[PDB]
Amino acid sequence: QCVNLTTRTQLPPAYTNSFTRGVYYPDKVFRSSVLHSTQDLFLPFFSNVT
Amino acid sequence: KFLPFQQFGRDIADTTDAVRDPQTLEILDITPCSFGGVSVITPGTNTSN
Ligand SMILES: *[C@@H]1O[C@H](CO)[C@@H](O)[C@H](O)[C@H]1NC(C)=O
Ligand SMILES: *[C@@H]1O[C@H](CO)[C@@H](O)[C@H](O)[C@H]1NC(C)=O
């Protein structure tokens, strides 16, 4: 069972930049104007995403 | 209340204007207890008791 799906024109890859996307909420604790340090996984401040 | 997934109010270090996590949630104020020390004023045992 083989399906022939070939592409004659392939679009070249591009680079997408992002500033402030990818910072979630691991904890459900509210913080009414307090400064706290986090240690989790995040997307960088400046980078290129596929 | 402000937003659903976070409701525990606290502003500086210890005020913690909430309780823990009620089903009705929402936050009003803080007044568990607050009282201080005491000192004694004396004029002198050989002067008065
Ligand atoms: C019971 O839960 C409901 C939420 O639907 C709300 O009225 C309150 O948080 C609780 N207490 C009473 C008396 O309803
Ligand atoms: C207290 O006062 C009296 C009179 O002023 C004095 O004789 C005495 O030495 C003082 N001290 C004591 C411990 O009584």
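Chain A uses Swiss-Prot numbers throughout; the residues present, in order, are 14-63.
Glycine is treated like the rest: Cβ placed from N, Cα and C.
According to Swiss-Prot, the protein has these features:
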| type | residues | note |
| --- | --- | --- |
| VARIANT | A:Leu18 to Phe | In strain: Beta/B.1.351, Gamma/P.1, 19B/501Y |
| VARIANT | A:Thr19 to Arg | In strain: Delta/B.1.617.2, Omicron/BA.2, Omicron/BA.2.12.1, Omicron/BA.2.75, Omicron/BA.4, Omicron/BA.5 |
| VARIANT | A:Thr19 to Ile | In strain: Omicron/BQ.1.1, Omicron/XBB.1.5, Omicron/EG.5.1 |
| VARIANT | A:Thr20 to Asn | In strain: Gamma/P.1 |
| VARIANT | A:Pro26 to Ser | In strain: Gamma/P.1 |
| VARIANT | A:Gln52 to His | In strain: Omicron/EG.5.1 |
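Positions of the features from Swiss-Prot, shown on the structure.
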residue: A:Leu18; record: variant position; Cβ within 10 Å: 5
residue: A:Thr19; record: variant position; Cβ within 10 Å: 4
residue: A:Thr20; record: variant position; Cβ within 10 Å: 6
residue: A:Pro26; record: variant position; Cβ within 10 Å: 7
residue: A:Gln52; record: variant position; Cβ within 10 Å: 5
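A:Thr20 (variant position) and A:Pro26 (variant position) have their C-alpha atoms 15 Å apart, to the nearest angstrom.
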